[PDB]
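Trainee: Attaching a single structure in structure tokens format; questions to follow.
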Amino acid sequence: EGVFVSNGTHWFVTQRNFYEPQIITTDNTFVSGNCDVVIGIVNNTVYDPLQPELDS
Amino acid sequence: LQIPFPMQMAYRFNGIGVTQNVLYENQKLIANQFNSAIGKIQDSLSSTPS
Ligand SMILES: *[C@@H]1O[C@H](CO)[C@@H](O)[C@H](O)[C@H]1NC(C)=O
Ligand SMILES: *[C@@H]1O[C@H](CO)[C@@H](O)[C@H](O)[C@H]1NC(C)=O
């Protein structure tokens, strides 16, 4: 629920009616297929709030 | 507010329940169907006199 934006260097996700940038995490996006047919695909690292928590 | 047309179509699909992956994975098919429908509209209005 939102749209991928970019301020030139980093990529953020915000709603479609108000600029509220936030880190693209796993709970903000859903996985559907591989990136070989989507026209306009760009490489970007997604965050997962499970790897830093599993450090202990 | 400027916006790419594929993203506009993704929003339209979200407005009826369909997700964005259905459009982004079948964009060429939807574009071809839209072009064919727009082309058929002309001959449908031309041939039919009523
Ligand atoms: C884009 O935003 C990030 C985080 O707010 C910041 O670190 C970066 O410098 C910004 N880039 C530009 C070109 O302003
Ligand atoms: C970066 O994107 C290109 C397509 O623009 C893709 O071919 C490449 O595999 C991507 N890089 C990685 C590490 O996946």
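Here chain A follows Swiss-Prot, giving residues 1092-1147 in order.
The backbone N, Cα and C atoms fix where each Cβ goes, and this holds for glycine too.
Sharing the feature lines straight out of Swiss-Prot:
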| type | residues | note |
| --- | --- | --- |
| VARIANT | A:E1092 to K | In strain: Theta/P.3 |
| VARIANT | A:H1101 to Y | In strain: Theta/P.3 |
| VARIANT | A:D1118 to H | In strain: Alpha/B.1.1.7 |
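Thinking about packing and proximity, how do these listed features fit into the structure?
Mentor: Neighbours of A:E1092 (variant position), defined as other CB atoms within 10 A of its CB across all chains, total 8. The secondary structure of A:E1092 (variant position), as reduced to three states from DSSP, is coil rather than helix or strand.
A coil conformation is recorded for A:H1101 (variant position) in the three-state DSSP classification, outside any helix or strand. Of all Cβ atoms in the shown protein chains, 11 besides its own fall within 10 Å of the Cβ of A:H1101 (variant position).
Within its own chain, A:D1118 (variant position) has A:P1140 as residues 6 or more apart in sequence whose C-beta sits under 8 angstroms from its own.
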Trainee: C-alpha of A:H1101 (variant position) to C-alpha of A:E1092 (variant position): distance in Å?
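Mentor: Distance (Cα to Cα, whole Å): 19 Å.
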